[PDB]
Amino acid sequence: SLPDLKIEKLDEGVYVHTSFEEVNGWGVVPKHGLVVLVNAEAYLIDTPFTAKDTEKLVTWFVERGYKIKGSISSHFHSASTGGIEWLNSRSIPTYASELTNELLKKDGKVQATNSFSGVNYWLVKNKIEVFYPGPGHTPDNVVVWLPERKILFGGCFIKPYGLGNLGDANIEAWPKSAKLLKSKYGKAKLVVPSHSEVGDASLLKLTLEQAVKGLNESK
Ligand SMILES: [Zn+2]
């Protein structure tokens, strides 16, 4: 029995949702995503691994007066797209970049209903921006920046303590990508990694350092 889905308030209009999967090392590993409340509507930033937890997360907010306006998945792995099938099935708009949908399709997974490309994309005009620093953890990974609170959701592109699974990683490009991220969001007040506790802009530096170390230690 895996731990129960958790939903904790991180900042005004921002919640961190946490779900868990069983791996082959850390046994049970926590996966953090967010929920951004704009007006009386909620935007899911990454989905839980399963339909069960995505449903629990959706209903938690629906029962509090919030309509689910949509979800955005930061990379193709289930940790971020596990709930797209369920959300699609409820006609809740789901978003992913073209690269992500291509990896999903290729992996025989259901794709986001709405796609996008380019370095940056505003999911919600001046409130939720999606940024692509380039390949790192996976070919498609993106981050989501909330300008108002200065919060950066890094998903698993932010690896401040070690890079983890390199299976779909691009070790030679990760450094460049992390440099661009660090220059782009040095102003973040909070950086939310997928598997670790929340931190400040230092996580961008630390991620860069691990990426560099990883490239060096590869050749
Ligand atoms: Zn991943």
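Note that chain A carries Swiss-Prot numbering, so the residues on display, from first to last, are 21-239.
Header entry for method reads X-ray crystallography, 2.0 Å.
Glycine is treated like the rest: Cβ placed from N, Cα and C.
The local packing around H97 (Zn(2+) 1 binding site), expressed as other Cβ atoms within 10 Å of its Cβ over all shown chains, amounts to 27. Residues or ranges marked as Zn(2+) 1 binding site in Swiss-Prot (evidence: experimental evidence): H95, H97, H157.
For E105 (mutagenesis position), applying a Cβ distance below 8 Å and a minimum sequence separation of six or more within one chain yields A71, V130. For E105 to G, Swiss-Prot lists a mutagenesis experiment annotated as follows: No effect on catalytic activity against ampicillin, various cephalosporins, or imipenem. No effect on resistance to ampicillin, aztreonam, various cephalosporins, or imipenem, in JM83 E.coli strain.
If you take the C-beta of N185 (beta-lactam binding site) and look for same-chain residues 6 or more apart in sequence within under 8 angstroms, you find none. Here Swiss-Prot flags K179, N185 as beta-lactam binding site.
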Between the C-alpha atoms of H157 (Zn(2+) 1 binding site) and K179 (beta-lactam binding site), the distance in angstrom, to the nearest integer, is 9
I need the neighbours of the Zn(2+) 1 site defined by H95, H97, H157. Which other residues of that chain put their C-beta within 8 angstroms of the C-beta centroid, in sequence order? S94, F96, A99, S100, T158, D160, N161, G175, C176, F177, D188
Local Cβ density at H157 (Zn(2+) 1 binding site) - other Cβ atoms counted within 10 Å: 28
CA pair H95 (Zn(2+) 1 binding site) / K179 (beta-lactam binding site), Å rounded to integer, equals 14
Please list, in sequence order, those recorded positions from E105, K179, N185 with the Cβ less than 6 Å from ligand 1. none
For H95 (Zn(2+) 1 binding site), what is the tally of other C-beta atoms lying within 10 angstroms of its C-beta? 27
